[PDB]
Amino acid sequence: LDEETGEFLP
Amino acid sequence: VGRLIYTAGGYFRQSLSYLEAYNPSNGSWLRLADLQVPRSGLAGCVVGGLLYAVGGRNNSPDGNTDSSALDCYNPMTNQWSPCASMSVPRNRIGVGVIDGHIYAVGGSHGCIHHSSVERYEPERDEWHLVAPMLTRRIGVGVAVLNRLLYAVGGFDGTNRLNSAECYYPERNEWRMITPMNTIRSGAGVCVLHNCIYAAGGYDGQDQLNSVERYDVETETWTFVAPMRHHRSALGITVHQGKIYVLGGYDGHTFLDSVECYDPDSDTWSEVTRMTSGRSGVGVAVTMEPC
């Protein structure tokens, strides 16, 4: 998880 | 006067194409024409009454495409029209407007972290690169005060930043300014009265709810009242002397709360909720669609 945006990277 | 707070795009599970507008006069929300491509980490701005969506990324189930796109929404027609694309994709971009010209600041392209900056000419429909920032910045907060462009915080690919710099257009030059008291990436940065506000963000450990403002004359950062919710990757804009922050990520859920800062009383209050929680939206204010 991108902790700044909440986006899942894989 | 009939202006709305537009929110474009954002992220929840995937990048979104929503365009919704909030009316502070009556508290109503309107869903308008979708973006042609879903984008999160984009920026919104307004020139000549037209809304612009700049950069971002389509984080989809099948793809992760950074965007160099510039798209223009017309409230009169409720339609999106593409414009000339930027020189490079810019995810988690910062955007400011000086004298009808759109400045695109920083952002990421894959694992590259931009220091580059480029300037859009609406009537000529042209982008041109200008002087790059002193620091590479993604998730950078950008605002304009007294026809000067400020780039606040962000992430340079190694460290989150409390540094900030100012772009002086007549000299095509960037200068560092006083650094913030708090390291901030993904904060909401706007201008209210004679101050640049930095709200929320991520300091490397936790999402922030603190807010500090920069007095360009005294060159100091001062904390004001904190937001009710910790949030990073929030939307932010100013409307009639108040700051509105929209959504973001608090480390647990994607917020739908919209908080409002009154500088006369130095207080935050929740004024509405978005139709759904999301982060990484692009926010701007212009006339209502009709």
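Just so it is clear, chain B uses Swiss-Prot numbers, and the residues here are 324-613, in order.
If you're wondering, the header gives X-ray crystallography, 2.0 Å.
Every residue, even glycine, has its Cβ placed from backbone N, Cα and C.
Quick look at what Swiss-Prot annotates:
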MUTAGEN   B:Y334 to A  Impaired interaction with SQSTM1/p62
MUTAGEN   B:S363 to A  Impaired interaction with SQSTM1/p62
MUTAGEN   B:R380 to M  Impaired interaction with NFE2L2/NRF2
MUTAGEN   B:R380 to A  Impaired interaction with SQSTM1/p62. Abolished interaction with SQSTM1/p62; when associated with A-415 and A-483
MUTAGEN   B:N382 to A  Impaired interaction with SQSTM1/p62
MUTAGEN   B:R415 to M  Impaired interaction with NFE2L2/NRF2
MUTAGEN   B:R415 to A  Impaired interaction with SQSTM1/p62. Abolished interaction with SQSTM1/p62; when associated with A-380 and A-483
MUTAGEN   B:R483 to M  Impaired interaction with NFE2L2/NRF2
MUTAGEN   B:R483 to A  Does not affect interaction with SQSTM1/p62. Abolished interaction with SQSTM1/p62; when associated with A-380 and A-415
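Annotated features, which come from Swiss-Prot, shown on the structure.
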residue: B:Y334; record: mutagenesis position; DSSP class: strand
residue: B:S363; record: mutagenesis position; DSSP class: strand
residue: B:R380; record: mutagenesis position; DSSP class: strand
residue: B:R415; record: mutagenesis position; DSSP class: coil
residue: B:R483; record: mutagenesis position; DSSP class: strand
Inter-residue C-alpha distance, B:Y334 (mutagenesis position) and B:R380 (mutagenesis position) (nearest angstrom): 10
Listed mutagenesis positions among B:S363, B:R415, B:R483 whose Cα sits within 10 Å of B:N382 (mutagenesis position): B:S363
Cβ packing number for B:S363 (mutagenesis position), 10 Å threshold: 27
For B:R415 (mutagenesis position), nearby residues of its own chain (Cβ under 8 Å, 6 or more apart in sequence): B:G364, B:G379, B:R380, B:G429, B:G430, B:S431, B:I461, B:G462, B:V463, B:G509, B:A556, B:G603
Integer Å distance between the CA atoms belonging to B:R483 (mutagenesis position) and B:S363 (mutagenesis position): 20
Neighbour tally for B:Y334 (mutagenesis position), based on other Cβ positions within 10 Å of its Cβ: 28
Those mutagenesis positions listed as B:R380, B:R483, and which of them has the most Cβ atoms within 10 Å of its own Cβ: B:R380
Cβ packing number for B:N382 (mutagenesis position), 10 Å threshold: 25
